[PDB]
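Following: one structure in structure tokens, then a few remarks.
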Amino acid sequence: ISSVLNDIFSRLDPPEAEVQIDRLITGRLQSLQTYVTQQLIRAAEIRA
Amino acid sequence: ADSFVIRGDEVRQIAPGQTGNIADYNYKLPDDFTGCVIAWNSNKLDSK
């Protein structure tokens, strides 16, 4: 519903707030993971 | 186990992570709570 953690916490009840927190945390983790993977691939051609 | 008597339309306010006069000022429940909650009507046996 929203992209601000404290907004989620204020507006919802603890279970549903937990659901949103997990959604955002998984999304952010996966995005950072993609960053790292691409960077690792690029480093190999730089080393060649 | 705990037992008491409330005025009747606050029954939904007992649940974890909810606010209001009764659940704010006399009986509060933890966020992570596992037990079960029961209620029934005592008009005939209690009002006079």
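Here chain B follows Swiss-Prot, giving residues 397-444 in order.
How was it done? The header gives electron microscopy, 3.2 Å.
A Cβ is built for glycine as well, from the same backbone N, Cα and C atoms used for every other residue.
Quoted from Swiss-Prot for the published natural variant B:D405 to N: In strain: Omicron/BA.2, Omicron/BA.2.12.1, Omicron/BA.2.75, Omicron/BA.4, Omicron/BA.5, Omicron/BQ.1.1, Omicron/XBB.1.5, Omicron/EG.5.1; complete loss of interaction with host integrins. Close to B:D405 (variant position) in the fold, though at least 6 residues off in sequence, lies no residue with a CB less than 8 Å from its CB. In the three-state DSSP scheme, B:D405 (variant position) falls into the coil class.
Cβ environment of B:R408 (variant position): B:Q414 lie under 8 Å away, each six or more residues apart in the same chain. Among the sequence features in Swiss-Prot, the natural variant B:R408 to S is noted as follows: In strain: Omicron/BA.2, Omicron/BA.2.12.1, Omicron/BA.2.75, Omicron/BA.4, Omicron/BA.5, Omicron/BQ.1.1, Omicron/XBB.1.5, Omicron/EG.5.1.
The number of other Cβ atoms within 10 Å of the Cβ belonging to B:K444 (variant position), over all protein chains shown, comes to 5. Quoted from Swiss-Prot, the note on natural variant B:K444 to T is: In strain: Omicron/BQ.1.1.
DSSP assigns B:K444 (variant position) to coil, not to a helix or a strand.
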